[PDB]
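What follows is a single structure, written as structure tokens, with notes after it.
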Amino acid sequence: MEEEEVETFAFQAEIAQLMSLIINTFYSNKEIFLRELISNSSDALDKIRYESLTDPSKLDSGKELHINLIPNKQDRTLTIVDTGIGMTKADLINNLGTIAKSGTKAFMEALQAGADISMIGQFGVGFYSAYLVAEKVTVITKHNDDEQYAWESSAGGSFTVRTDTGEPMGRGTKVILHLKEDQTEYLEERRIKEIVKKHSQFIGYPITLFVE
Ligand SMILES: CC(C)(C)c1cc(C(=O)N2CCOCC2)ccc1O
């Protein structure tokens, strides 16, 4: 038998309000969610490249810096996998819910004035777009300093962080989107290629689509 430690955290007040706003209001442009995830994946990769200045040991990695997309129609999930820096426990808690973001209220205000959900990234809260198409989000992450963790929230006010004892993934972050029944278009290969070409064409790393 294996064992994992679980922690439940409250979402910062305005993050929780934002998550409600997304989950219960219709928008679409929803496809911008993929660009946000690829962008964050791209930053984690930039950090790996710069960390080398403070830790030359990083250069010794055989791992290729890239982004993989994996649609699974049998399970109704879309997974975005990167080989970036990863996130320690503190990084997950601080950056995925617990700390205030100075752009949160302003964004909820812009949205109420009909601004496009596509502005989410420039307000400092782009990750919560994942909730435009997913009823539950699992974030598997592995950083050099620390253990592998899984973050998870079906929304509802909180999120748990636990030490992941599942399949090791090596350095990086894996975002697993459990799609709402009506968002199945994001499992199709033609739909997937359309939004990448459309929103993530200038990304500096290889992006790969795995089909079937
Ligand atoms: C936080 C989230 C889920 C948006 C995300 C984080 C990373 C990640 O590992 N980060 C740590 C290093 O700095 C960039 C974010 C990579 C992809 C991704 O979608």
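By Swiss-Prot numbering, chain A shows 12-223, in order.
The backbone N, Cα and C atoms fix where each Cβ goes, and this holds for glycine too.
The Cβ of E47 (mutagenesis position) lies under 8 Å from the Cβ of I131, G132, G137, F138, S140, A141, each of which sits 6+ residues away along the same chain. Where Swiss-Prot documents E47 to A as a mutagenesis experiment, the accompanying text is: Strong ATP-binding. Strong interaction with HSF1, HIF1A, ERBB2, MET, KEAP1 and RHOBTB2. No effect on interaction with TSC1.
In the three-state DSSP scheme, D93 (mutagenesis position) falls into the strand class. According to Swiss-Prot, the mutagenesis experiment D93 to A carries the following note: Impaired ATP-binding. Strong interaction with HIF1A, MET, KEAP1 and RHOBTB2. Loss of interaction with HSF1 and ERBB2. Los of interaction with TSC1.
Under its mutagenesis annotations, Swiss-Prot gives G97 to D the following note: Abolishes ATPase activity. Cβ environment of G97 (mutagenesis position): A55, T152, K153, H154, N155, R182, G183, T184 lie under 8 Å away, each six or more residues apart in the same chain.
A helical conformation is recorded for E47 (mutagenesis position) in the three-state DSSP classification. Counting only same-chain residues six or more apart in sequence, the Cβ atoms lying under 8 angstroms from the Cβ of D93 (mutagenesis position) belong to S52, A55, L56, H77, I78, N79, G183, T184, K185.
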